[PDB]
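Step one of this worksheet: look at the structure below.
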Amino acid sequence: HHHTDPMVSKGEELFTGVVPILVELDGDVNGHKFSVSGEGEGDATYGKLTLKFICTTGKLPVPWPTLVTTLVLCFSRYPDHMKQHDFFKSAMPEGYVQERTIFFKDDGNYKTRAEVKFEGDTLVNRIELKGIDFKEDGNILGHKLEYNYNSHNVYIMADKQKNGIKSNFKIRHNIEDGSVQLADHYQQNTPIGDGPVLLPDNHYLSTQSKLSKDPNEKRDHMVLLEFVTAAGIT
């Protein structure tokens, strides 16, 4: 609402209230083609997301928790003293590309590319996902993961050469038998536009996610509440 840096003001202004979100994913995992649509709202003031996702092609062929990181970090809450480090909002409204490779230990990998940008007043995240080399009897295609999600801190670093950011981090998915399925993420983000962006000092994001079901919904779906806060600069 009041920042002495006009570049920060420009990005904050687009995220000042509740912003509607649309998520589209087209996926192919070991030749099972599927699509997911999601709708909800983001409130960057509190770092809060609320989304509901539907598999529009029938039953989702992989477990919903494996898609949480893939299915909008511009809604992170950056403390006032860290707002000059917020790459994600500084790239708006033209947006950014978010690319990942996700390696599931002892199993296959996801390769994702997403464009995150405004269409009018709506923040859209449009994703293509390709998954290969998964085991039919593994934890992913065998749906052995529990329907829950662990809190996680992720380290963000600038990539000055690409005018973007980079991160590598591990997600632990609980398996029904009490064990864990590791998912190693590599991520890079680059701006879509050619204007300047804020390139951050090293810092981390703290995330927490809660998964639930809509008791009146017959389609395969996931309801997601996420909180993300930046930290690590004193």
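Along the chain as shown, residues are numbered 1 onward.
The header says X-ray crystallography, 1.6 Å.
Cβ coordinates are placed from backbone N, Cα and C, and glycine is handled just like the others.
In Swiss-Prot this protein carries:
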MUTAGEN   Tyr149 to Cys (Swiss-Prot position 145)  In mut1.9; shifts fluorescence lifetime from 3.03 to 2.74 ns
MUTAGEN   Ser151 to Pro (Swiss-Prot position 147)  Increases fluorescence at warmer temperatures such as 37 degrees Celsius
MUTAGEN   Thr207 to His, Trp or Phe (Swiss-Prot position 203)  Results in significantly red-shifted excitation and emission maxima
MUTAGEN   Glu226 to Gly (Swiss-Prot position 222)  Suppresses the 399 nm excitation peak, leaving only the longer wavelength peak at 475 nm
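Sequence-distant neighbours of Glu226 (mutagenesis position) (same chain, 6+ residues apart, CB-CB distance under 8 A): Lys48, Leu49, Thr50, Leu51, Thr207, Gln208, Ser209, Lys210. Least crowded of the mutagenesis positions (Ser151, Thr207), judged by neighbouring Cβ atoms within 10 Å of its own Cβ: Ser151. Its Cβ placed at the centre, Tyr149 (mutagenesis position) has 22 other Cβ atoms within 10 Å.
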